[PDB]
Amino acid sequence: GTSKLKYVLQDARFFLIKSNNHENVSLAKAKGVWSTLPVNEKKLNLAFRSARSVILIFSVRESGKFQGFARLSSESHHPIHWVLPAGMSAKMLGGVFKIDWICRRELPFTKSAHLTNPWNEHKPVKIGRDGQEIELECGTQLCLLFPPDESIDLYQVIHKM
Ligand SMILES: CN(CC1=NC(=O)NC(=O)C1)Cc1ccco1
């Protein structure tokens, strides 16, 4: 069903999070961690303190899809063997966020064409810079479009709220 998912998403905040490659999403799915540049680290830390749930909705650049979504379980803290873009040192990253995956299934952008994000000029929700916040209603509807991930039990996530 969808009821525990809706409970986790109640009054949540949502952020569009890009990845440079599939490898880092794979690492994040296996290890329950994410790292960003300092600009988005600051935004996510502020949001983590502000809301019952902060949801990261992941999209590998140029893939045409979202690869799933996860809930922050921590603020950032300061080695994960990320596959970084050429010329980027691990020292340019902010800290590491712990995350609990809510859905590891993908959703193609074609399926979210009817959703617009008020915080990005009501452009289709797939459109946004890395770190773009997605307004509550749009973010909730987007998350509900993903195929159910029956491998995940949200019982333990609810207890972290
Ligand atoms: C794991 N992490 C991958 C990404 N995390 C993000 O938050 N945005 C991205 O584009 C890619 C490291 C990183 C931060 C910036 C570039 O590589």
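First residue shown is number 1, and so on along the chain.
Method reported for this entry: X-ray crystallography, 1.3 Å.
Quick reminder: no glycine exception, Cβ is built from N, Cα and C everywhere.
The annotation RNA binding site is assigned in Swiss-Prot to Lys18, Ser19, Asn20, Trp34, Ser35, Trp82, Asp130. Swiss-Prot documents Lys18 to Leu (Swiss-Prot position 361) as a published mutagenesis change and attaches the note Does not affect ability to influence alternative splice site selection. One mutagenesis experiment named in Swiss-Prot is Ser19 to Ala (Swiss-Prot position 362), and its note says Does not affect ability to influence alternative splice site selection. One mutagenesis experiment named in Swiss-Prot is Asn24 to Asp (Swiss-Prot position 367), and its note says Abolished binding to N6-methyladenosine (m6A)-containing RNAs. For the published mutagenesis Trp34 to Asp (Swiss-Prot position 377), Swiss-Prot gives the following note: Abolishes RNA-binding and ability to influence alternative splice site selection. In Swiss-Prot, a published mutagenesis experiment is listed as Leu44 to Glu (Swiss-Prot position 387), annotated Does not affect ability to influence alternative splice site selection. For the mutagenesis result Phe66 to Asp (Swiss-Prot position 409), the note given in Swiss-Prot is Abolishes RNA-binding and ability to influence alternative splice site selection. Here the residue is the original one, but Swiss-Prot notes a mutagenesis experiment at this spot, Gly68 to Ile (Swiss-Prot position 411): Abolishes RNA-binding and ability to influence alternative splice site selection. Swiss-Prot documents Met92 to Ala (Swiss-Prot position 438) as a published mutagenesis change and attaches the note Reduced binding to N6-methyladenosine (m6A)-containing RNAs. Experimental mutagenesis at this site is recorded by Swiss-Prot as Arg129 to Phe (Swiss-Prot position 475), annotated: Reduced binding affinity for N6-methyladenosine (m6A)-containing RNAs by 9-fold. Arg129 to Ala (Swiss-Prot position 475) appears in Swiss-Prot as a published mutagenesis result, with the remark: Reduced binding affinity for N6-methyladenosine (m6A)-containing RNAs by 100-fold.
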Neighbouring C-beta atoms (10 Å sphere around the C-beta of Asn24 (mutagenesis position)): 20
Candidates near ligand 1 among the mutagenesis positions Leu44, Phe66, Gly68, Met92, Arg129, judged by a Cβ under 6 angstroms: none
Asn24 (mutagenesis position) versus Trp34 (mutagenesis position) - Cα distance in angstrom: 8
The one of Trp34, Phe66, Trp82 whose CB sees the fewest other CB atoms within 10 Å, among these recorded positions: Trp82
Lowest local Cβ density (other Cβ within 10 Å) among mutagenesis positions: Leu44, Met92: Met92
Cα separation of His78 and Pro79 (whole Å), the pair that brackets 3 residues absent from the deposited model: 9
Packing count at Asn20 (RNA binding site) (other Cβ atoms within 10 Å of its Cβ): 17
Proximal but sequence-remote residues of the same chain as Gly68 (mutagenesis position) (Cβ under 8 Å, at least 6 apart): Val25, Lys29, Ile57, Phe58, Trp101, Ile102, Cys103, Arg104, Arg105, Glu106, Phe146, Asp149
Spatial neighbours of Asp130 (RNA binding site), counting only the mutagenesis positions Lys18, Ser19, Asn24, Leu44, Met92 and Cα distances within 10 Å: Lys18, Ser19
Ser19 (mutagenesis position), number of other Cβ atoms within 10 Å: 21
Whole-number Å value for how far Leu44 (mutagenesis position) lies from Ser35 (RNA binding site) (Cα to Cα): 11
Cβ neighbours within the same chain of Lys18 (mutagenesis position) - under 8 Å, at least six residues apart: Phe58, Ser59, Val60, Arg61, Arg129, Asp130
Euclidean distance between Cα atoms of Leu44 (mutagenesis position) and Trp82 (RNA binding site), Å: 20
